[PDB]
Amino acid sequence: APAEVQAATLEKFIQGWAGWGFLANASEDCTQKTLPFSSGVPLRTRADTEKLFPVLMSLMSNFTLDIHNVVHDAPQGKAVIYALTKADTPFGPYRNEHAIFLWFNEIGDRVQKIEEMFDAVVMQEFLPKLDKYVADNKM
Amino acid sequence: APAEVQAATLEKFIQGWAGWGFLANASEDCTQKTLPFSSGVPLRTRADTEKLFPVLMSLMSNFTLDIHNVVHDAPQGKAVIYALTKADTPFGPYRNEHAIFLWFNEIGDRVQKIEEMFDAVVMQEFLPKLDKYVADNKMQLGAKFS
């Protein structure tokens, strides 16, 4: 895939994340992996992502994305982003950082695969709160 | 820097890491940052790294590196490695995973800056054991693991 069509996909993925979109630029068979592998989280399908994202958006306001580093390997059709996010939530201020590994599809115009390492120390505080929120409200 | 020069430095960095000989591929002014920024770890100078690394090596036997993903952006002089590691230590078995961001120098023959996120949950047990180790043995490195 041409470096410039990949770069377009990369830019639209970032703009979609900052807009709070994300999934317009992902192919239909895209998967998301939570790193590290030791965390033992199964891949998320596209269908999974479309259910989780409304819950997140519904809980996070003033969502802000700060891009720290973008590394693009056009010959391999791969990229990495390091980003920092913040938002307001009913559980308090939310802060996270992401090293997101991206693979583009054959043509270069879609994200085919995602692997993402989060701020694990923040997540072990935040993520069970979300699961509690869903259980208490029975979704 | 030419892509070929950068790629050579990259493979040498990996080889020297897996060989557990490693600082030879780092510039004299190289820094290492532990990510996330939220963890509040000050940057490590090359001198810090030269004191910490022998200590690490000496507590880590049968070290094993598995390269999961290499991403090389030659136009920007940058690369990223996702890797998993294994070792035996007197504190028990060691397991870690690393998203390591690299910047090459101008010529391309050296790594100039390192930013590294790792298995933060597993390491908040392990790295304080190392710092207690150094304290208990009065090794006074002027540097900490966490």
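Here chain B follows Swiss-Prot, giving residues 3-22, 26-151 in order.
We read in the header that X-ray crystallography, 2.0 Å was used to get this structure.
Note that Cβ sites are derived from N, Cα and C of the backbone, with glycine treated the same way.
Annotated in Swiss-Prot:
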MUTAGEN   B:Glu121 to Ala, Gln or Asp  Impairs the production of neosartorin
Look at the break of 3 unmodelled residues running from B:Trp22 to B:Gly26 and give the Cα-Cα distance across it in Å, whole number. 7
Helix, strand or coil by DSSP: which one applies to B:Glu121 (mutagenesis position)? strand
Filtered by Cβ under 8 Å and at least 6 apart in sequence, the residues in the chain of B:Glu121 (mutagenesis position) near it are B:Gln37, B:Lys38, B:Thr39, B:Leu40, B:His103, B:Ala104, B:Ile105, B:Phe106
